[PDB]
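A.B. asks: One structure, as structure tokens, below. Some questions next.
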There are 2 protein chains.
Amino acid sequence: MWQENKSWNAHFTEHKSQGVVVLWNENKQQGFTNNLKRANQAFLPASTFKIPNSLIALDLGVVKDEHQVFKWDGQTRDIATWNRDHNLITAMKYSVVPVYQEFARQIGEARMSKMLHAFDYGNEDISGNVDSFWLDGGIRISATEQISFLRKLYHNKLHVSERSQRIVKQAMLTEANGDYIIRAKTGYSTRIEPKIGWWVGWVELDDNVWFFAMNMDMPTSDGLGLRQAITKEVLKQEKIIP
Amino acid sequence: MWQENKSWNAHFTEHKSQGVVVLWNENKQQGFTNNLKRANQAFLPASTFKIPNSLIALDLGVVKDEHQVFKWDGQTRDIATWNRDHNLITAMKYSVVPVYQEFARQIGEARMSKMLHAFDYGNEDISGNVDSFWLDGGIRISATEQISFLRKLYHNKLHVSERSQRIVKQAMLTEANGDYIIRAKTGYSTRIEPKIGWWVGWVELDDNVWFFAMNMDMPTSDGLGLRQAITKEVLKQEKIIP
Ligand SMILES: O=S(=O)(O)c1ccc(-c2ccc(S(=O)(=O)O)cc2)cc1
Ligand SMILES: O=S(=O)(O)c1ccc(-c2ccc(S(=O)(=O)O)cc2)cc1
Ligand SMILES: [Cl-]
């Protein structure tokens, strides 16, 4: 069911990095990883939590559709793409934290806890601040737990409307060409050690889907593109993408 | 409403070709084309009909979802990608006619005719074989009529469920990167003169969507790649994509 391939560590060492990549072959019901232990260690989800947060806001009517505009609050922040109006698509694409903090406040603690319990998401713990617990609160999730959550979403099995799940999967769209489709979400856990970069999602092929969940040590923002670079190197090594 | 911009004709003359490109700026509600007459000339839709065909098959339950596998019927045909099992996603990607002919036969002429009238689709005529009328029957649609149909699909305003429209828009996914998303459908009218190629769809940006419908003279299959190349050069010139 699960099997270890330490050859992938070469792609992390090439960049003075350390992390885990978890792959799940859906047709084969078989998984692969370079580090079985780290694959099952739980971290703050950071902005990968925007996937469940989006599903919850949509199912509860906090967000009516993927076109609804959440207007900039006028506060100029460090990330320039945040200083503008957004909808669900662009809020996801640029990980616009302030938009999702507003979602979390509207959802509230009671509804957020009950939804995460129904999702079986990570340790299901929302302890901490209602609008920041996924960045510095008590919630934790492993790479394999991310995949288990992503598989339910792919098959429309979560306890939200199929419509909510289809909208979030549209918003997760990251890349598409004649060879594959990638639906994924980045994340960067900075507030609580150890600082890690996330990348979770899946690769749609003609005949199959490969779910993936990776995280890696990330001491600064400069290495964030290594998330994408290293995952693709593993995908290329395993003959999943050309 | 429509502004003629015949500088685009340069992009057709470079490649020994002739045709029309039609653009619709959704935010501004203004349209652009290099040839208003041809923009309103109605042709056989060819495999661009796979968009309404998909919508009807899904709304009637002929297609359960985008994952349902439709087995190869065993007959080896000239296009190698057709000689395999398909789902809705890959049947649209590779324009697998025999799969959609089976859809059309199950839909039947009565429901096909009723649905195209509800869709306001072209001249709404399905005379000929129910499983080939978009290739050699009486149906005709112009580039501007493709735009108006696609605009309803984008806004979920066609007379089918929101679910069917979301699934078909997912299946139209052609290309996606950090700059744009293209949902579109190719078509090649081969059986009745004039032989023409189609490309219809839209380009999703952060802040806007640009609908497009193009067709061009296509006497040989060697020029089919010019549909996307010419369209993209127009999009590049208009600063829609980089
Ligand atoms: O602590 S702040 O509230 O100012 C903060 C700033 C930035 C981020 C951030 C960074 C990168 C990414 S992503 O590259 O992984 O998508 C996602 C989110 C999170 C929190
Ligand atoms: O007449 S046949 O039944 O043998 C036939 C053969 C080929 C095609 C065809 C060709 C190209 C494209 S596409 O490049 O626009 O996607 C779509 C469809 C249609 C019918
Ligand atoms: Cl999509």
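Indices start at 1 and increase along the chain as displayed.
Per the header: X-ray crystallography, 2.2 Å.
In case you wondered, yes, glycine gets a Cβ from its N, Cα and C as well.
For A:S47, the entry in Swiss-Prot reads active site, acyl-ester intermediate, with the evidence type experimental evidence. Under the heading beta-lactam binding site, Swiss-Prot lists A:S47, A:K50, A:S95, A:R227. Listed in Swiss-Prot is the mutagenesis experiment A:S47 to A (Swiss-Prot position 70), annotated as follows: Does not alter thermal stability. Annotation of the published mutagenesis A:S47 to G (Swiss-Prot position 70) in Swiss-Prot: Increases thermal stability. Abolishes hydrolysis of cephalothin and decreases catalytic efficiency about 60-fold with respect to ampicillin; the original residue is retained in the structure shown.
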A.B. asks: Taking only same-chain residues 6+ apart in sequence, whose CB is under 8 Å from that of A:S47 (mutagenesis position), what do you get?
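C.D. replies: The answer is A:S95, A:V97, A:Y100, A:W134, A:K185, A:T186, A:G187, A:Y188, A:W198.
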A.B. asks: Which of the three DSSP states, helix, strand or coil, fits A:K50 (beta-lactam binding site)?
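C.D. replies: In the DSSP reduction, A:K50 (beta-lactam binding site) maps to helix.
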A.B. asks: Among A:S47, A:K50, A:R227, please name the recorded positions whose Cβ is nearer than 6 Å to ligand 1.
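C.D. replies: What lies within reach of ligand 1, judged by Cβ under 6 Å, is A:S47.
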A.B. asks: Taking the center of the Cβ atoms of A:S47, A:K50, A:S95, A:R227 at the recorded beta-lactam site, which other residues in this chain have a Cβ no more than 8 Å from that point?
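C.D. replies: Nearby residues not in the site list: A:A46, A:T48, A:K185, A:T186, A:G187, A:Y188, A:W198.
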A.B. asks: Could you check what DSSP calls A:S95 (beta-lactam binding site) once collapsed to helix, strand or coil?
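C.D. replies: It is coil.
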A.B. asks: By a 10 A CB contact count over all chains shown, which of the binding-site residues listed here is most packed: A:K50, A:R227?
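C.D. replies: Most Cβ neighbours within 10 Å: A:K50.
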